[PDB]
Amino acid sequence: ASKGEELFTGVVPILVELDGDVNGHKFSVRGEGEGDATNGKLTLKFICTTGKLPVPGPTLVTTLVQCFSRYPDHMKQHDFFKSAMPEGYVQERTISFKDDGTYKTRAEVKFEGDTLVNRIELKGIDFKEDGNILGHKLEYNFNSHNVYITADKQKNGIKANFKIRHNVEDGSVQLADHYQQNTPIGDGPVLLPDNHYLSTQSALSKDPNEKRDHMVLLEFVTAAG
């Protein structure tokens, strides 16, 4: 166990702020909601604050707080994410869309007062203007995935790799290969885990009364392996 674990009892409010630039198309997203790590449950609504998103919302889900994962009792010594709190951690990814461009992300995940904040900068390059991403050919839905985690002792953090499968309107699947690294912001001791994975399930919806470009998300995440 860790002291940071105690910050996640009950429900914790969440704020997500993303500034993005994909092939020169700049955009911002703001998300708000709550997380219940006891149940591995997240509920969030995201709005684009710059009009219409220039990429499909589903391509941003993984970028838009793994500290809310449910770690079963025998696995709590392997929960790096909560152990880094409240000072938090930097989460960096490369997301390589097969036959298309790449996202590079850097986020800081930390408590600001009683709110768990995820603040992200995203850059996208080498996208095809008529591809699945800039051409908005991805379905508005999300599959279940496993996030494979290993310790990175030299950085006092973790790495992860996983594949996201985005359904395409033509019945194909757009692969997005994810490379992830997380490093603590503070200098305190953290939990460095044995190899394991996070089993993620996500459901996307829309608010019928909402005219802004938005996404409603419900997620359940449980550590295993």
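Going from the start of the chain as shown, residues are counted 1 onward.
Looks like X-ray crystallography, 1.6 Å, at least that's what the header says.
Each residue, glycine too, has its Cβ placed from N, Cα and C.
According to its DSSP assignment, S144 (mutagenesis position) is coil. While the structure shown retains the original residue, Swiss-Prot records the mutagenesis experiment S144 to P (Swiss-Prot position 147) with this note: Increases fluorescence at warmer temperatures such as 37 degrees Celsius.
Under mutagenesis, Swiss-Prot gives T200 to H, W or F (Swiss-Prot position 203) with this note: Results in significantly red-shifted excitation and emission maxima. When Cβ atoms from all protein chains are considered, those within 10 Å of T200 (mutagenesis position) total 23, not counting its own.
Sequence-distant neighbours of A203 (mutagenesis position) (same chain, 6+ residues apart, CB-CB distance under 8 A): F142, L217, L218, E219. For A203 to K (Swiss-Prot position 206), Swiss-Prot lists a mutagenesis experiment annotated as follows: Abolishes the tendency to dimerize and leads to monomeric fluorescent proteins.
What Swiss-Prot says about the mutagenesis result for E219 to G (Swiss-Prot position 222) is this: Suppresses the 399 nm excitation peak, leaving only the longer wavelength peak at 475 nm. All protein chains included, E219 (mutagenesis position) registers 21 other Cβ atoms within 10 Å of its own Cβ.
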In whole Å, how far is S144 (mutagenesis position) from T200 (mutagenesis position) when you measure between their Cα atoms?
-> 6
Which residues in the same chain, at least 6 apart in sequence, have a Cβ under 8 Å from the Cβ of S144 (mutagenesis position)?
-> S199, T200, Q201, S202
Mapped DSSP class for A203 (mutagenesis position), helix or strand or coil | strand
